[PDB]
Amino acid sequence: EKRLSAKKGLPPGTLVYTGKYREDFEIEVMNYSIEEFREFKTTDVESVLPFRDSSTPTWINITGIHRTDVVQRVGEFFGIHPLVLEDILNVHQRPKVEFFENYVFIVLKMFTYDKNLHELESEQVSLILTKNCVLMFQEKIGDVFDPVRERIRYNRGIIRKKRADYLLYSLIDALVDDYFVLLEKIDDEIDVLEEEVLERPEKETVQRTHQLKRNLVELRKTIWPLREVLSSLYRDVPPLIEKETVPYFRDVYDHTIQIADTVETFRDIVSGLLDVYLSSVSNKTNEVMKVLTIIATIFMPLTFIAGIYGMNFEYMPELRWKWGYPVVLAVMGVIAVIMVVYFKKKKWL
Amino acid sequence: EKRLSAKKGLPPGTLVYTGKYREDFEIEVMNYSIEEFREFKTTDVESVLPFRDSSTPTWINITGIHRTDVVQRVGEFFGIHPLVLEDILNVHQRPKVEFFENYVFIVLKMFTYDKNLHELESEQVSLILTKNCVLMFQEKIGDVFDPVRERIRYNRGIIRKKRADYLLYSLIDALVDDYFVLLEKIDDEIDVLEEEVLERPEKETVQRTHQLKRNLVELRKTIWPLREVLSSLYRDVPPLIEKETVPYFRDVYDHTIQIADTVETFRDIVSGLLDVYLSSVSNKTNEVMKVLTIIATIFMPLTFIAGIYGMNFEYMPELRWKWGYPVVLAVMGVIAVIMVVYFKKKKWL
Amino acid sequence: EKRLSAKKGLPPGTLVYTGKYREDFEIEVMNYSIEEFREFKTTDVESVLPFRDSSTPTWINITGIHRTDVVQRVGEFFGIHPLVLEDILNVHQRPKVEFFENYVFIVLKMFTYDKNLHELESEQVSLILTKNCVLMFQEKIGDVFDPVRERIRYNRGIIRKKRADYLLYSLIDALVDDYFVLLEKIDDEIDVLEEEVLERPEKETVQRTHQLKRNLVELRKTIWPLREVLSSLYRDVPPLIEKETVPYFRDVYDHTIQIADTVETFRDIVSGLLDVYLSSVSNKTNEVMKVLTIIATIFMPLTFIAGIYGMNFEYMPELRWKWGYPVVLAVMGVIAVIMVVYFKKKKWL
Amino acid sequence: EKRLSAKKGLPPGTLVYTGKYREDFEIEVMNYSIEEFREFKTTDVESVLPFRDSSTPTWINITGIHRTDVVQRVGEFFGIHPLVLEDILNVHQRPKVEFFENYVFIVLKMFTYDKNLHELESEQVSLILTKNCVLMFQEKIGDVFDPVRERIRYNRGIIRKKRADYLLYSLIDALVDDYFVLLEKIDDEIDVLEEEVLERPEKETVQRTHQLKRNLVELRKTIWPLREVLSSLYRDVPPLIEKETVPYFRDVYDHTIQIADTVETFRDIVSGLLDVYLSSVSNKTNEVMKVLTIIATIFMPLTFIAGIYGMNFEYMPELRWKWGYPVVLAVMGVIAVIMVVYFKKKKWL
Amino acid sequence: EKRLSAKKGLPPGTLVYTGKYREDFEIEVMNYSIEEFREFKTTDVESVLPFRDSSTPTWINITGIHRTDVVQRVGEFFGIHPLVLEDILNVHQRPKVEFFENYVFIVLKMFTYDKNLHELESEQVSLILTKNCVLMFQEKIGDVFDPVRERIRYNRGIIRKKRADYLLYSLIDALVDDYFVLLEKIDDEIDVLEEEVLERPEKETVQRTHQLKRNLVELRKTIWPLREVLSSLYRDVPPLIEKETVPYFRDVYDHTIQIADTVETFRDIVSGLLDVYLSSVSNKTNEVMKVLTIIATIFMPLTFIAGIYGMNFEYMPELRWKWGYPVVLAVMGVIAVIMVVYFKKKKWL
Ligand SMILES: [Mg+2]
Ligand SMILES: [Mg+2]
Ligand SMILES: [Mg+2]
Ligand SMILES: [Mg+2]
Ligand SMILES: [Mg+2]
Ligand SMILES: [Mg+2]
Ligand SMILES: [Mg+2]
Ligand SMILES: [Mg+2]
Ligand SMILES: [Mg+2]
Ligand SMILES: [Mg+2]
Ligand SMILES: [Mg+2]
Ligand SMILES: [Mg+2]
Ligand SMILES: [Mg+2]
């Protein structure tokens, strides 16, 4: 509900945060070299500026992108094009890669699937690589870049050795890796839903299926173009070093394909999943139909026979018929049996 | 209904307005430069002519395109090809871009979705960029170019600084932006329809679904080729300046993709939406089936038992059977219970 | 039925008319220049021959192509390849364009949809452009080229000025224009069928849908490759003048795309149209189910109660129970009400 | 059933016939020139060898390809690659074209649809064109190359004039032509099945549909890649003469497209054909539902009324009510009528 | 269940076995030349090292890839890139081909379908070709490379003559051949399932269909990209000899296409297979509906007639009507007959 993407009647240079989360704000900077390590959390937009010309690869984090003054001030000092800055403040946008002679701009989307409930939230994560610096813009607190920090903080891996271009890889690779966790959560919900559809189905089950299907399509709407997002990098990378950045992006490019294939795999399953429900229900009804019919067929005629001898008349042959009462109960028994014999037959005649 | 696109048995140079709205007519001209601003509304076709050679970027609006004399007179003075003029008067046509050495011709479509009713009207908007002049042809009064006027009128943005080629961007960008508003209106109708399908469904609901689906397909029929319309510009723009016009068209080209993706996203949802209805109805019927059966199964046999003792005979063992009347009422109670015990079982047997 | 396309066990040079209409035969020739106009109807195959070297653009019509002797004699004198002549006499063939150094061969298909009945007939129209001459081969009398004749006969348009290559455009454009008329006829049938499916559905409705769907697919089978047919011309035209023929073919090429899009638009509608019928029927059945159940549930138990006091016994407490007859009628009233109160509930439980 | 394609755990040079027909064996050779004609049937593999260097175009037929000794001996003397020979003995393989400097290898599939039964048999036909010689390998006796023989035997057509490369055309064209006969047989079965689905449907009808659909898909599995098979030839033909072989292959290449389009046309029809059956059945059930309900609604209440006066009591107001017996029969008549008046209403309420 | 692919928060150089089988470990080496043959089974990682520079083509087998120490030690000595080694230990990955100047890395997947149960296990098989050496990494004991060993062990075929590059072919060809065996197993299950759906359907049948469909999609998820896997080799092979390796890969490349076509063929069948079940069930219900209705229609009115004469009144015309009891039994007979005459009619009215 709500969250309407409009920004209508506005010039392209307009800077407006269209997101849900304008609650909190934070800036974090992690500068590093093979020798040293440093990091701090400030709300000052001025302190992060002189790091632009820093030779050492610097990782800049900006949370609470709702602050337009910060975005503009940062973009102006880095010479970032207004439209690029505008795309950042627009939380409703398809992930992409826009190459520039000065920098590289990339839009990405984080995801979080709720437990004991069916909902998929999405926080847009934009990043910019220029010189030795890498920006990162988010909405709320929390990310998947925590182990990236640790590997830098604890000097764990080659991430300390190589530059910010390889850091860019690590940041992307960390996010792409998170999608696998998301898929497994969704894959569980499918298996749970599959069971509910196959056996013991009930009300609201159809609703859950529609929820899953709709959420699954929206998921592909993000992941599917994300393939081209990484496909663009793998075959271009003009400022990035070919000797290092290229073969690593390849593995990430391999991941997003497997992820996209995994998503499309689910859509095919969920699509035919609803028909499975419909097939089961009709089968249940068909079973119930058999039950109702074999009853009404072995009583209604026998009920009618009782109604015959139930109706009073001036002339009744039963008084002249010895042992009529038992044989009437007996002849109905034969009728009851032969119908059952007539039943257990070959249906679909 | 009606609005049949025929114009059969006519030479290609024929100028005929095939639209619904021939009611009113208006011409508006907005000339501007970084120094000054001017605009007026006249019905004279002669007054707008000398603006052709105006160095300042001039925005020409022509409403009520039903007037063929105006279209021809304008096209002749601008040296516009007859077929191009013919395409304008044809309101039933797929949006496109036809490049020429003198000018650039673009067909576009406005939309308006009705509230408390399901209908999608479409007004074709054609425009031509030549020299420093930009034409715009419409059917009826009203447009999405009002903020474009204001930004020029109030000197708000870079639109005053740059030329008509950037104005072309602003005009297109203003229209493309309107589609987002249209989608949100439709997205609401889906959510409303989804609820009606999922819970408390009734008559005419299916009709609304068919209305939405049909209107949604027609929507894609316009938006889908509009992608190529802007894709053509982004990779060509021969007369337009590359230093400015190109990177701005890119953002618009990014918008139409997201819009087209948003539309196709809906089609997948609406497609399986009808099966959700069918799945629910069969489930309801299956529920009703269970109700009817468990009733007829616990009465018809007991009804038959009553018919037995209801039928009169010469020999009745009930008179020789002490307390037969209560035990008959009692033995039927056991039958009633064990069936319910037989019920609440595992269905789909 | 019938109309089997076989011609099996035959050499490629075989000339056999495989069409339904061998009834009548006619040859018409319309030669013209910017100065003069001439036309006549003869059955002589010799009189049309010397027009081959005529400098003036000549339009040759040959109706009743069943005459193999005429086709061969014409093809031989024009140096037309046997296979091309063979393709002409084959009425069952997909429309195409085969370029040659001497001429250009094009297969096209006319259509006529019947009113008050569902059927689509198709007459193959082949044409050949060589030098200043343009051939046209048909099956039966009647065509859409009547206004083409009039525009030439009355000197109406530029068709008199330009050559046979532009006449080729006019001939094609006249035929492509006819498809719009066909679509509108079909579009009406859809709207009529949609109404019948949405409201007041009955028997044979499904048959009409299957008829429409099947006829619609066959329609696309012709129109869809016809796109490439005109796409081939627009990007090649080796003998045709680029200064004139090319930009006009473009408009026709734009038409066939809109037509093909219009057809595919219908297929998507007709596809889900059948499910709408199925959805409505099940809803009707579900409604009928509710009616039947709420009846059997408020009578069968009350019927059983009557059967209790209907059954005769030696001991009846009713004689010792004052006002039993009214209170039995009263207690059943409560049962009848509470079930209705139990009804009007939330279904799909 | 059976016919399992395995040949597992075998080197690529293994020569094993995997077909069903190893019953009979035959070799036929038809050598010809514009002057003379000769043919004979021998079982000798040695007699066919010296024809390799024959200047005259020679047509070699080998039936009963189960004989591995013949295949190897022929392949060795012609210098044919082992894998090519292996592909021949493999009857389960997708049709293709493998170009070589010495020869051209083509896999093709014959078909035969049974009457009064639903089954599609397929015999793989492989052929090799080298020098002036053309090989042809089959499984069983019988083919579509009989008129090809006759046209050569009777010197009927240009097939006698041109070389084996044109003979290759004739052989292929003869086979491609056979598919049209196959389609017409299948097209009849569809029309017959359509009628059975539309009107008077019964048991086993669904089975026939599943048989047709499955057989239709397998048909496309052969014809669809056969398009590329001929598409490969039309755009390559390195050893074949361009002045003759190319334009003739074009017509065949046009045929296979029309055939493939005809097949895909059927799949779309057969797909929605099953839903037509389902739509009809539900409509029948809905009709039966109406019948059952309008009965139970006009009797069960009236039956209950009879049960009221059927139940015996100490106090009966009927004895004090004059003409009660007729008016009870009368008041039930009103109830019976008003329900029918209540019926014939607007359903789907 | 389980087998979650995560490895989150880890540097790219991390070596972790993500497979199910860490149970057993084995290394086997088969070195060979046209003169000699040798093989042995050791657990020593050092003994396999000096074979790297061996001129003779050497086949190295490593089972139980869970041992990370072996993988790293082998990769380091061969100069294998860490990411390549990482991909090996990742059992959840899409098959691919990554070319390098030193070697060629290929991921492949073995399969085993269970009998009397529906499940598809998959063991990833990775291999590396460098110099004259070919590595092969597996999870558990058992493979399809047994006949490959035998053909080498018994000097059976050309596999002994040619080098490891041709051995690479044999290894791949042996695996690709196994898929045919897998398909035949699945094809049987389809035919068995088809029968169960067409005739004598029951509970759990739908579940089996959903199992087959889901397993079939996952099967394509592996085989479909495997086409491009071999398509990459066939058109590149930089270190492999063109004179031998290329034409053999072609046959394998032809196999994987036929396999992929065979899989997609099944998906189309299985898709419409569920609707066949739904169509049959509704037909059964429709049959049961007819049975129930024709009963309730020929008794309920006759039951009501009995209730009339069953109801007691002060005035009964039956005593004044001679032979009323028989004629009541007679008039009901007429009603019973005419309804049956009314039945056996044209349904779907
Ligand atoms: Mg904007
Ligand atoms: Mg990897
Ligand atoms: Mg026109
Ligand atoms: Mg933007
Ligand atoms: Mg022919
Ligand atoms: Mg036009
Ligand atoms: Mg082999
Ligand atoms: Mg032909
Ligand atoms: Mg990693
Ligand atoms: Mg092979
Ligand atoms: Mg369906
Ligand atoms: Mg009674
Ligand atoms: Mg009684």
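What you see of chain A is 3-351, where the numbers are those given in Swiss-Prot.
When the header is checked for method, it gives electron microscopy, 3.8 Å.
Cβ coordinates come from backbone N, Cα and C, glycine included.
Under its mutagenesis entries, Swiss-Prot includes A:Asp89 to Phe or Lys with the note: Decreases ion transport. According to Swiss-Prot, the experimentally introduced change A:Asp253 to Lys is described as follows: Increases protein stability. Decreases ion transport. Among the mutagenesis experiments that Swiss-Prot reports, A:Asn288 to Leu is described with the note: Abolishes Co(2+) uptake. The annotation that Swiss-Prot gives for the mutagenesis experiment A:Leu294 to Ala or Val reads: Increases ion transport by suppression of an obstruction in the transmembrane ion permeation pathway. For the published mutagenesis A:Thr295 to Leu, Swiss-Prot gives the following note: Strongly reduces Co(2+) uptake. Abolishes Co(2+) uptake; when associated with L-299. Listed in Swiss-Prot is the mutagenesis experiment A:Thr299 to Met, annotated as follows: No effect on Co(2+) uptake. Quoting Swiss-Prot on the mutagenesis of A:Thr299 to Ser: Abolishes Co(2+) uptake. The mutagenesis experiment A:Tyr311 to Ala is recorded by Swiss-Prot, whose note states: Abolishes pentamerization. Abolishes ion transport. Quoted from Swiss-Prot, the note on the mutagenesis of A:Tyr327 to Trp is: Abolishes pentamerization. Mildly decreases ion transport.
Positions of Swiss-Prot features highlighted on the structure.
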{"residue": "A:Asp89", "record": "mutagenesis position", "Cβ contacts under 8 Å, 6 or more apart": "A:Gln95, A:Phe107, A:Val109, A:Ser128"}
{"residue": "A:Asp253", "record": "mutagenesis position", "Cβ contacts under 8 Å, 6 or more apart": "A:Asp175"}
{"residue": "A:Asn288", "record": "mutagenesis position", "Cβ contacts under 8 Å, 6 or more apart": "none"}
{"residue": "A:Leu294", "record": "mutagenesis position", "Cβ contacts under 8 Å, 6 or more apart": "none"}
{"residue": "A:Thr295", "record": "mutagenesis position", "Cβ contacts under 8 Å, 6 or more apart": "none"}
{"residue": "A:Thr299", "record": "mutagenesis position", "Cβ contacts under 8 Å, 6 or more apart": "A:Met341"}
{"residue": "A:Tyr311", "record": "mutagenesis position", "Cβ contacts under 8 Å, 6 or more apart": "A:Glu320, A:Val330"}
{"residue": "A:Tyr327", "record": "mutagenesis position", "Cβ contacts under 8 Å, 6 or more apart": "A:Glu320"}
Query raised in the report: When DSSP states are folded down to helix, strand and coil, where does A:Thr299 (mutagenesis position) land?
Result: coil
Query raised in the report: Of the mutagenesis positions A:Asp89, A:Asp253, A:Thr295, A:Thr299, A:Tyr311, A:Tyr327, which ones put their CB under 6 Å from ligand 2?
Result: A:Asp253
Query - Chain E contacts among the mutagenesis positions A:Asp89, A:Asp253, A:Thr295, A:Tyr311, A:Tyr327 (Cβ under 8 Å) - result: A:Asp253, A:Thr295
Query raised in the report: Which ones, out of the mutagenesis positions A:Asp253, A:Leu294, A:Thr299, A:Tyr311, A:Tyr327, lie near enough to chain B that their C-beta is under 8 angstroms from one of its C-beta atoms?
Result: A:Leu294, A:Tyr311, A:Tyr327
Report summary line: The answer for which mutagenesis positions (A:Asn288, A:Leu294, A:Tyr327) have a CB under 6 A from ligand 4 is none
